[PDB]
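To start, the structure under review is shown below, and the notes come after it.
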Amino acid sequence: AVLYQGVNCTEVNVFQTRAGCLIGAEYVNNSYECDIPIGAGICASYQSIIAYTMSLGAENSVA
Amino acid sequence: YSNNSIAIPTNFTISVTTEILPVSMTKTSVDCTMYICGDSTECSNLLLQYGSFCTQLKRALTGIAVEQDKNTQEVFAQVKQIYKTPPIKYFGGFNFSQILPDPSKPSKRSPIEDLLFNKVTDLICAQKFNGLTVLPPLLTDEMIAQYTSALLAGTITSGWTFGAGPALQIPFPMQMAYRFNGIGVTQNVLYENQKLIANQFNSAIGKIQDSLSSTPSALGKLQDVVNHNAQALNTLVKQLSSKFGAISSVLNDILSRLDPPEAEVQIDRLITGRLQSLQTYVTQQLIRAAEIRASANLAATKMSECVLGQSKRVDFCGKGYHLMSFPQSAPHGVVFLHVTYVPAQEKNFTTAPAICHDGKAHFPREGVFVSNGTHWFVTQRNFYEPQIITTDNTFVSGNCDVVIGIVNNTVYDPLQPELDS
Amino acid sequence: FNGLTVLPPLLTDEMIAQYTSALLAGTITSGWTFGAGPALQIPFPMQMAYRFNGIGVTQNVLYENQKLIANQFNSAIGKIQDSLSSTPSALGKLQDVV
Amino acid sequence: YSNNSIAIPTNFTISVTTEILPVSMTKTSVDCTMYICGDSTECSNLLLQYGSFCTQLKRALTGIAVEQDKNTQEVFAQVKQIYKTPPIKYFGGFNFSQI
Amino acid sequence: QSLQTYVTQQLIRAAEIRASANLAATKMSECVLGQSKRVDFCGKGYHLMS
Ligand SMILES: *[C@@H]1O[C@H](CO)[C@@H](O[C@@H]2O[C@H](CO)[C@@H](O)[C@H](O)[C@H]2NC(C)=O)[C@H](O)[C@H]1NC(C)=O
Ligand SMILES: *[C@@H]1O[C@H](CO)[C@@H](O[C@@H]2O[C@H](CO)[C@@H](O)[C@H](O)[C@H]2NC(C)=O)[C@H](O)[C@H]1NC(C)=O
Ligand SMILES: *[C@@H]1O[C@H](CO)[C@@H](O[C@@H]2O[C@H](CO)[C@@H](O)[C@H](O)[C@H]2NC(C)=O)[C@H](O)[C@H]1NC(C)=O
Ligand SMILES: *[C@@H]1O[C@H](CO)[C@@H](O[C@@H]2O[C@H](CO)[C@@H](O)[C@H](O)[C@H]2NC(C)=O)[C@H](O)[C@H]1NC(C)=O
Ligand SMILES: *[C@@H]1O[C@H](CO)[C@@H](O[C@@H]2O[C@H](CO)[C@@H](O)[C@H](O)[C@H]2NC(C)=O)[C@H](O)[C@H]1NC(C)=O
Ligand SMILES: *[C@@H]1O[C@H](CO)[C@@H](O[C@@H]2O[C@H](CO)[C@@H](O)[C@H](O)[C@H]2NC(C)=O)[C@H](O)[C@H]1NC(C)=O
Ligand SMILES: *[C@@H]1O[C@H](CO)[C@@H](O[C@@H]2O[C@H](CO)[C@@H](O)[C@H](O)[C@H]2NC(C)=O)[C@H](O)[C@H]1NC(C)=O
Ligand SMILES: *[C@@H]1O[C@H](CO)[C@@H](O)[C@H](O)[C@H]1NC(C)=O
Ligand SMILES: *[C@@H]1O[C@H](CO)[C@@H](O)[C@H](O)[C@H]1NC(C)=O
C-alpha cells in the first residue's frame, strides 16, 4: 500500500489522513497496538492491509 | 554561627515551581534531486557523478525523524495502563482542577495545558515548494494529553505504587503523610495542619497559573527550538538565489541560453554549491538532534524519579524538600510542577551534644536536644515540637566524660510512675 | 592579527572565587540546610554526627573519637595539597582544553 | 566466604580525594570577511556571491560564546546569598585553612 | 572550507564541554549542598561531604 505524503486524495480503498493520501488499505474502527507507524495517530498492519487508530493501552479504572 | 546554638523552624511553606524541558524537534525530510536540480534532467545526470551524497543525506534525516518519535514515546509512554480520575473530585480539601482535564474544552486539556499551548506559536509554502517537507508527529497532541492525564490520575489515586507495580488505592491525606515521613517530618504535623496545607497548595497552584500567564519569557526554550528550526529552513531556501560563481542563479535560464560544453560548467558550479549548502544543513540538524536527545533523556529521568516516586536528590525535583511532581504537556516539550516543602519562621535555641544523667550519656534517637533557656527537650530537626526527655527517645552509650560539652539534666522515666504507683 | 578575537568571560576569576567562598561558608556553618531553604546554624561536631548517622553509624562513634577524626581530616588535607603540588598530570583535563 | 561467618570493621579512615571537571572553554569570535579576504575589495565582492555562509558562522560562534557563560552560571551561581565565615576559625578542632 | 572545519570542531567541543558542565552542576548540587547515597558519585567510599 502506498502513501502520498502531504497530498490531498483528490489530486492523485482510498483513505485520507493528516499525513497524506493512503491507497490500498481499508480503515477499521477497532484499535490495536501500532505495527507499522504511518503518522498522525494512524498505524497499519497485516491481518489484506488495514489502517487503524493506535490504542494507547488497556483501560484500568482504579477504585 | 556559634558553639552552643541551634535554629529550628516553627512553620513551613508549600511552594510549587515550574520546569520546562524540550523533548522533540520538527521532523523534516529533504528531496536531494528536487532541491539541487529541480525539473532539469541534465543537472540530475551531472549530479549522479558525485556519488551517494544524496543517499547519505536522506538516511541521516530519516534517522533524526525516527529519533524524534522515539524521544516522545520514551518521555510520555511510561505506563501501559490508562487510569481515570474518580467522578467525585474530593481529595481531603486539595484542589486539582487547574491540572486535571477540562471536559468543556474539545481538546480535553487542562487549563494550564491550554495556556501553555496558546503561549507557544507565505513562508510555509516557500519552504514546501522547493522540495522540503515537514512530517507530522506520530503521537497527536490529544494523545499526549491523554498520557499526561493517565499519569496524573495514577499519581493522585495510588501514590507511587502504580509506578513500581500494580496500582493500590490510598486516600490522599495518607499519601500526604507518607510523603511527609519521606522528608523526616512525622505524620501528626500533617494531620493536625491539613487545612492550612491544603490552602497553601491551592494558593501556590493559582500563583503558578498567573505567573505563567503574565510572563512572556517563561517558555523561551520551546519557542527557541521552533525558531531555530524555521530559521534553518529559511536559510536553506535562500541559498537557491545565490549565483555561487555562475552567471545565473536560475538553472532554466542557464540551460536555455548556453551551449552544453559550458552549460555543464555552470551547472557544476551550481551543483557543488548546493551540495555544500545541503551538507551544512544536515550537519547542524544532526548536532541539534543530539542536543535535543540529551534533553529528552533528562526529561524521562525526571519523570520517572519525581513523578512516579519521591526523590531524595537535592535540587533534582525543585528547590526545597521534594514532595511530588505533576506533568503537563506542551508543544515540543513537557512542563513539570514540582511541589516542595520549604521551612520558614526559624527560631533560635541553645543545644548540647548529650545529656549527662547518673553518670551516663544520653543521645537522641532521631531528634536533637534544644533548650529554651531553663529546660531541655527533644525535637525533630525539621520542625519544632518540644517533648520531654525520656528513655523512649534517648539511648545510652558510655559515660559522660568522653563527649565534649555535655550538659547535666534529669532524664524522666516513663516506667517510674508505673512501678511507683 | 587575522580577524580572530577572544572574548573575556562574563564572570571574572575574583567573582567565581567569591562564589566558591560563599558556598564553603554556607556548608561549614549551616550544613545542608542553606541549600534547601533558609540557613540554620549548627555546631560543626553536631553536623558531623548527623552526617555519620547518614551512613549508618551512630552519633556516639563520632562524639567519643572527635580528636582522632579531626587529626585524620587535617592530615588528609595536607596530603591532598602535597599531591596536587607534586604531580604534573593531575590537572591534565583543563590544560588539555586550553 | 562461609555459611555462618562475618567480618565487622572495628576502625575507620577519613579519606579525601580530588575530582577535576572542565566547565567552560575560551569564547572566540571571528570576522569572516577579514579572514577570508583581508583588505582586498574584489575578494569581498566574490565572497558575496556565496551569500549567508559568514552569517551562519557568526551565529554559531555567538551561540557557543553565550553557552559558555550559561555553563559557568549554572555551575557556580547556585546560591543567592553571600555568606561569610565567622571571624573565629574554630570548628571543634577541624582545620580549614587550606580551603 | 577551513573556516567551516574550524566551526564544526568548535561545535563538537562545545557539546563536550556542555555535557561536562552539566555533570559538574549535578555533582555540586548533590554532593556539596547535601549528602549523597549514590555509590562512587561523590568519591570512593561512604560519602560525608564535599
Ligand atoms: C505559621 O505560618 C502560617 C502561615 O504560613 C500561619 O497561619 C496564618 O495565620 C494568620 C493568622 O492566624 C492568618 O491570617 C493566615 O491566613 C494564616 N496563613 C494561611 C496560609 O492561611 C500560622 O499562624 C503560623 N504559626 C506559627 C505557630 O507561627
Ligand atoms: C478549585 O479551584 C477552582 C479554580 O481554582 C474553583 O473553581 C472556581 O469556583 C468559583 C466559585 O464556584 C468561581 O467563581 C471560579 O470562576 C472558579 N474558577 C475556575 C477556574 O473555574 C473551585 O471552586 C475549587 N474547588 C473545587 C472543589 O473545585
Ligand atoms: C539567634 O541568635 C543569633 C545571635 O544573637 C542571631 O543573630 C543575629 O541576628 C541579627 C538579625 O539580623 C543580626 O543583626 C546580628 O548580627 C546576628 N548576630 C550575629 C552575631 O551575627 C540570630 O538571628 C537569632 N536567630 C533568629 C531566628 O533570630
Ligand atoms: C521553656 O519551656 C518550658 C516548657 O514549656 C517552660 O516551662 C513552663 O513555662 C510556663 C510559662 O513560663 C509555665 O506556666 C509552666 O508551669 C512551666 N512548666 C514547668 C514544668 O516548669 C519554661 O518556662 C520555658 N522557659 C522560658 C525561659 O521561656
Ligand atoms: C555535671 O554533673 C556532674 C555530676 O553531678 C559534675 O561532676 C561533679 O562536679 C563537681 C564540681 O566540679 C565535683 O566536685 C564532683 O567531684 C564531680 N563528680 C564527678 C563524678 O565527676 C559535673 O561537674 C557537672 N557538669 C557541669 C558542667 O556542671
Ligand atoms: C584506628 O586508627 C587510628 C589511626 O588511623 C588509630 O590511631 C592511632 O593510634 C596509635 C596508637 O594508639 C597512634 O600511635 C597513632 O598516632 C594513631 N593515629 C592517629 C592518626 O592519630 C586508632 O588506634 C585505631 N583504633 C583502634 C581501635 O585500633
Ligand atoms: C590549620 O592549618 C594551617 C596550615 O595547614 C596551620 O598553620 C601552620 O601553623 C604552623 C605553626 O604556627 C606553621 O609552622 C605553619 O607554617 C602554618 N602553615 C601555613 C600554611 O601557614 C594551622 O596551625 C592549622 N590550625 C589552625 C587552628 O589554624
Ligand atoms: C565555643 O565557641 C566560642 C565562640 O566561637 C569559642 O570562642 C569557644 O572557644 C568555644 N569553646 C571551646 C571550648 O573552644
Ligand atoms: C555449609 O556449607 C557447606 C559448604 O560450604 C554446605 O555443604 C552446607 O550445605 C552448608 N550448610 C547448610 C546447613 O546448608
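In order, the residues displayed for chain B correspond to 707-827, 848-1147 in Swiss-Prot numbering, which applies throughout.
This entry, so its header tells us, was determined using electron microscopy, 3.7 Å.
The backbone N, Cα and C atoms fix where each Cβ goes, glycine too.
Within 10 Å of the C-beta of B:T716 (variant position) we count 12 further C-beta atoms, all protein chains included. In the three-state DSSP classification, B:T716 (variant position) falls within a strand. A natural variant is reported in Swiss-Prot for this position, B:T716 to I, and the note states: In strain: Alpha/B.1.1.7.
The 10 Å shell around the Cβ of B:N856 (variant position) contains 17 further Cβ atoms across the protein chains shown. For the naturally occurring variant B:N856 to K, Swiss-Prot gives the following note: In strain: Omicron/BA.1.
Every protein chain shown contributes to the tally, and the Cβ of B:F888 (variant position) ends up with 23 other Cβ atoms within 10 Å. DSSP assigns B:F888 (variant position) to coil in the three-state reduction, outside any helix or strand. Where Swiss-Prot documents B:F888 to L as a natural variant, the accompanying text is: In strain: Eta/B.1.525.
DSSP assigns B:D950 (variant position) to a helix in the three-state reduction. Under a cutoff of 8 A between CB atoms, and with a sequence separation of 6+ in the same chain, B:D950 (variant position) has no neighbours. For the naturally occurring variant B:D950 to N, Swiss-Prot gives the following note: In strain: Delta/B.1.617.2, Mu/B.1.621.
Among the natural variants in Swiss-Prot, B:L981 to F has the note: In strain: Omicron/BA.1. The residue drawn here is the original one. The Cβ of B:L981 (variant position) lies under 8 Å from the Cβ of B:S746, B:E748, B:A989, each on the same chain and at least six residues away in sequence.
One natural variant catalogued in Swiss-Prot, B:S982 to A, is accompanied by this note: In strain: Alpha/B.1.1.7. Just so you know, the Cβ of B:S982 (variant position) picks up 10 other Cβ atoms within 10 Å once every protein chain is counted.
Sequence-distant neighbours of B:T1027 (variant position) (same chain, 6+ apart, CB under 8 A from its CB) do not exist here. Quoted from Swiss-Prot, the note on natural variant B:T1027 to I is: In strain: Gamma/P.1.
Here the residue is the original one, while Swiss-Prot reports the natural variant B:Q1071 to H with the comment In strain: Kappa/B.1.617.1. For B:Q1071 (variant position), the number of other Cβ atoms no farther than 10 Å from its own Cβ, over all displayed protein chains, is 12.
Quoted from Swiss-Prot, the note attached to the natural variant B:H1101 to Y states: In strain: Theta/P.3. Long-range C-beta contacts of B:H1101 (variant position), restricted to its own chain and to partners at least six residues apart, with a cutoff below 8 Å, are absent. For the recorded site, B:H1101 (variant position), the DSSP three-state label reads coil.
For the recorded site, B:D1118 (variant position), the DSSP three-state label reads coil. According to Swiss-Prot, the natural variant B:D1118 to H carries this note: In strain: Alpha/B.1.1.7.
Note on B:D1118 (variant position): other Cβ atoms within 10 Å of its Cβ, all shown chains, come to 14. Ranked by CA distance from B:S982 (variant position), the variant positions B:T716, B:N856, B:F888, B:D1118 have B:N856 at the top as the closest. Taking B:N856, B:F888, B:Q1071, B:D1118 as the variant positions under consideration, the smallest Cα distance to B:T716 (variant position) is found for B:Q1071. Cα to Cα, B:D1118 (variant position) and B:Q1071 (variant position) are separated by 29 Å.
In the three-state DSSP reading, B:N856 (variant position) counts as coil. With respect to their backbone Cα atoms, B:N856 (variant position) and B:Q1071 (variant position) stand 64 Å from each other. In this structure, the variant positions that sit close to ligand 4, with a C-beta under 6 angstroms from any of its atoms, are B:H1101, chosen from B:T1027, B:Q1071, B:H1101.
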